[PDB]
Amino acid sequence: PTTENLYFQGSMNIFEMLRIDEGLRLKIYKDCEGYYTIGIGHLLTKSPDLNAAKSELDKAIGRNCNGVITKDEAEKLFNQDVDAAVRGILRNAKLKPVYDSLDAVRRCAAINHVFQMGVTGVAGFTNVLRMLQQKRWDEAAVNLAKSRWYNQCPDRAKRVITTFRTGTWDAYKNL
Ligand SMILES: N#Cc1ccccc1O
Ligand SMILES: N#Cc1ccccc1O
């Protein structure tokens, strides 16, 4: 690794990670599963009704958006969603001990996983959670790759799985 290469991990954090996996969109769009989304991975509603999604948006931002937000607003909502994922892990009796056992980079993969799936979906992964706690990284990754989360939308999940396997940021290099 070059000097520049050794600096790369200091440039990566949970915000940069999710920003690559989710992208940044200032207008309402349908995600890989057809759910209304905006900003950096913010799921507005699972409803097929666009007007339901616009309603959720105005509630989330606090102004009349008509389907459109600013970069600053996207960032504020993203920061809210990241904190919600972190709080969701820490208060959960099943996820917290697993999270605490993980190194810093895998803790980012855990927050990303919860951001994407929610707490009950992750805490339901009984085998993966045991694998991670036991540092069985290859097995954990093979088992995450069986999930609907990954298989319905592989491009959004693949880097998180690799990060669980390796504990490095290598999947986020060379976009
Ligand atoms: N509670 C708590 C906590 C805070 C930062 C990182 C890991 C934790 O379990
Ligand atoms: N898989 C997994 C996992 C374990 C602990 C906390 C968050 C997670 O996504």
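These residue numbers are counts, starting from 1, taken along the chain as shown.
Positions of Cβ are set from backbone N, Cα and C atoms, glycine also.
DSSP assigns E22 (mutagenesis position) to a helix. What Swiss-Prot lists as active site, proton donor/acceptor is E22 (among others).
Residues or ranges marked as active site, proton donor/acceptor in Swiss-Prot (evidence: experimental evidence): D31 (among others). DSSP gives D31 (mutagenesis position) a coil state; it is part of no helix or strand. Neighbour count (other Cβ atoms within 10 Å of the Cβ, all protein chains): 16 for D31 (mutagenesis position).
Where Swiss-Prot documents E22 to A, F, H, M or N (Swiss-Prot position 11) as a mutagenesis experiment, the accompanying text is: Complete loss of enzymatic activity. The number of other CB atoms found within 10 A of the CB of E22 (mutagenesis position), across every protein chain shown, is 20.
Among the mutagenesis experiments that Swiss-Prot reports, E22 to Q (Swiss-Prot position 11) is described with the note: Complete loss of activity.
For the published mutagenesis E22 to N (Swiss-Prot position 11), Swiss-Prot gives the following note: Loss of 84% of enzymatic activity.
For the mutagenesis result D31 to A, N, S or T (Swiss-Prot position 20), the note given in Swiss-Prot is Complete loss of enzymatic activity.
In Swiss-Prot, a published mutagenesis experiment is listed as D31 to E or Q (Swiss-Prot position 20), annotated Loss of 99% of enzymatic activity.
Sequence-distant contacts (6 or more apart, same chain, Cβ under 8 Å) of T37 (mutagenesis position) comprise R25, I28, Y29, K30, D31, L43, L44. The DSSP secondary structure for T37 (mutagenesis position) is strand. Annotation of the published mutagenesis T37 to H (Swiss-Prot position 26) in Swiss-Prot: Facilitates transglycosylation more effectively than hydrolysis; covalently bound substrate; the original residue is retained in the structure shown.
Looking at Swiss-Prot, the entry for mutagenesis of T37 to E (Swiss-Prot position 26) says: Complete loss of activity at neutral pH; covalently bound substrate.
Quoted from Swiss-Prot, the note attached to the mutagenesis of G41 to A (Swiss-Prot position 30) states: Almost complete loss of enzymatic activity. There are 23 other Cβ atoms within 10 Å of the Cβ belonging to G41 (mutagenesis position).
Looking at Swiss-Prot, the entry for mutagenesis of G41 to F (Swiss-Prot position 30) says: Almost complete loss of enzymatic activity. The enzyme is destabilized by 1.5 kcal/mol.
For the mutagenesis of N143 to I (Swiss-Prot position 132), Swiss-Prot gives this note: 5-fold decrease in enzymatic activity. The structure shown keeps the original residue. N143 (mutagenesis position) carries a helical DSSP state (H, G or I). Cβ environment of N143 (mutagenesis position): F125, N127, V128, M131 lie under 8 Å away, each six or more residues apart in the same chain.
Under its mutagenesis entries, Swiss-Prot includes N143 to M or F (Swiss-Prot position 132) with the note: 2-fold decrease in enzymatic activity.
In this structure, the CA atom of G41 (mutagenesis position) is 5 Å away from the CA atom of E22 (mutagenesis position).
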